[PDB]
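Written out below as structure tokens is the structure these notes cover.
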Amino acid sequence: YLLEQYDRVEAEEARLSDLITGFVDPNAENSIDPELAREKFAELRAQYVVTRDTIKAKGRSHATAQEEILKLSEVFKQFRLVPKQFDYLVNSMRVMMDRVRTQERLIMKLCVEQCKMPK
Amino acid sequence: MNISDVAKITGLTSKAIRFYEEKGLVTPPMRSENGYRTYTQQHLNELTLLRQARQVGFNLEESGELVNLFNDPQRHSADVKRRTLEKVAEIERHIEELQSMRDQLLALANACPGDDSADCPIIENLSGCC
Amino acid sequence: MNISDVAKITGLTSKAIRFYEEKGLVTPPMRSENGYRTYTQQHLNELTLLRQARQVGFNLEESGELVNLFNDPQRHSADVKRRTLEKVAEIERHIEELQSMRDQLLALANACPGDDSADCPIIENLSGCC
Ligand SMILES: [Cu+2]
Ligand SMILES: [Cu+2]
């Protein structure tokens, strides 16, 4: 997540190039400093750390933990989307379905053609 | 930073800067996604030192040592002044041998008549003839 | 005479001799059965003169044209001496520049404590700081 890519961008001790100018960057509803970023990336990491263990709470979409997830989201919603690297993050989900979907087809490739099967 | 801005501040050009960089004599500035050499203040003042050191006369290697001291917080000012006065000594000897040059040059000159003649004593005495 | 003879008489290195030949500073030495450059006393005097123009400090072209003057008995001792004085002018500017920058080296050497200190004034002076 952009938490992890924020560990990346500062992995080699520094960056002020445009990778950050695509990152969080609240528009009024420009190379960013380390102070400003660490401030902006603290509350979303707080929502990260608090929001996961509550998903266990009697249901993955449990109302308390799910509204905590809603806080994570809505807090991210004032902030903007982030640059082309996020395509990988979407593709990093595509590659899930690219496998998952395909595996069902692959299972169907062993199942539905050879013998009779209902639908 | 942008690169031309830094080089017009410090007077250098991107070409000379990249020579210095390939010599490994300063911090390597990062690039960007596009590829612009990401300069900083550290790079700025390291460059200023690497510039003025050869102006002083500390060579590529020796100016690079001044730089890696500029990174070093332990740096021995003692050493620094040894380097200083050593280069003072080389510049002194340089001056002295150049003085020997100019002395012999003027010894040869003042003896020459300068009377648009082919019998120039300087020419024939520079060759081991006659 | 081979390159070795005129070399060990005058005192050049063979690589530099062939260089000065290819530069056209000296005359064409005639060739042997097998391409060996049959030198002469003319060529030897030429190389002696060419050294004694070089080690004086004249660049490659100035020394070469002087060697060509040696073979032109229309030459003018006046041209020789004004050449000497232009080179003297160069050496004067060079040595006074050396002295001046060595004087600021002396000033900053006085400035430093030279006592194994991290905070030397000099590293803070050549660096674009404060
Ligand atoms: Cu003369
Ligand atoms: Cu000092």
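Count begins at 1; order follows the chain as displayed.
Looking at the header, which is where the method is noted, we find electron microscopy, 3.9 Å.
Cβ from N, Cα, C; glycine included.
Residues annotated as Cu(+) binding site in Swiss-Prot: B:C112, B:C120. Long-range neighbours of B:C120 (mutagenesis position) (same chain, six or more residues apart, CB within less than 8 Å of its CB): B:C112. Under the DSSP three-state reduction, B:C120 (mutagenesis position) is assigned to coil, being neither helix nor strand.
Residues or ranges marked as domain 'HTH merR-type' by Swiss-Prot: B:1-69.
Listed in Swiss-Prot as a mutagenesis experiment, B:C112 to S is described as follows: Loss of sensitivity to copper.
One mutagenesis experiment catalogued in Swiss-Prot, B:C120 to S, is accompanied by this note: Loss of sensitivity to copper.
What Swiss-Prot says about the mutagenesis result for B:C129 to S is this: No effect on response to copper. In the three-state DSSP scheme, B:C129 (mutagenesis position) falls into the coil class. Taking Cβ-Cβ distances under 8 Å and a sequence separation of 6 or more, B:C129 (mutagenesis position) has no neighbours in its chain.
Under its mutagenesis annotations, Swiss-Prot gives B:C130 to S the following note: No effect on response to copper. Sequence-distant contacts (6 or more apart, same chain, Cβ under 8 Å) of B:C130 (mutagenesis position) comprise B:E124.
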For B:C112 (mutagenesis position), just count the other CB atoms lying within 10 A of its CB, please. 20
DSSP residue counts for the domain 'HTH merR-type' (B:1-69), split into helix, strand and coil: 43 helix, 2 strand, 24 coil
Per DSSP (three-state), B:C112 (mutagenesis position) is coil
